[PDB]
Amino acid sequence: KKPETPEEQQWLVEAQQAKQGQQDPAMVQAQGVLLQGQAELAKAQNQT
Amino acid sequence: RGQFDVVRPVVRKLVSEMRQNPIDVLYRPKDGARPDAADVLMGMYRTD
C-alpha cells in the first residue's frame, strides 16, 4: 500500500520493516511439519 | 362548487418520496486530501 500518512506516520514505517522481517523466517518455519519427513533422511544417514 | 382533488394525492405521493431520499451533508475529501478532513465540516454542521 505504502504510507499515505493520514494521521499516523511513525508507527507505519516502523512496523512496516518489522512485519517484513517476520515473513522471511515464518514461511520457512511453516515447512516444520514436513521437516519431520526430511528428518527421516537425516536419521537414515545417522544410523548408518 | 365542486372538487375531486386528485391533484393533491399526487403531490403528497411525491412529497413523501423526496423526504425519504437522503440529501443533506456528507463531504468527501478531494484528491490528495486526508480522510479526516470531512468530519470537520460535517461535524460542525451537525452541531449548530
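Following Swiss-Prot, chain B shows residues 54-101, kept in their order.
Per the header of the entry, the method used was electron microscopy, 10.5 Å.
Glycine residues also receive a Cβ, built from the backbone N, Cα and C atoms like all the rest.
For the mutagenesis of B:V64 to A, T or M, Swiss-Prot gives this note: Overpackaging. The structure shown keeps the original residue. Sequence-distant contacts of B:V64 (mutagenesis position), defined as residues of its own chain at least six apart whose C-beta falls under 8 angstroms from its C-beta, are absent. DSSP assigns B:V64 (mutagenesis position) to a helix.
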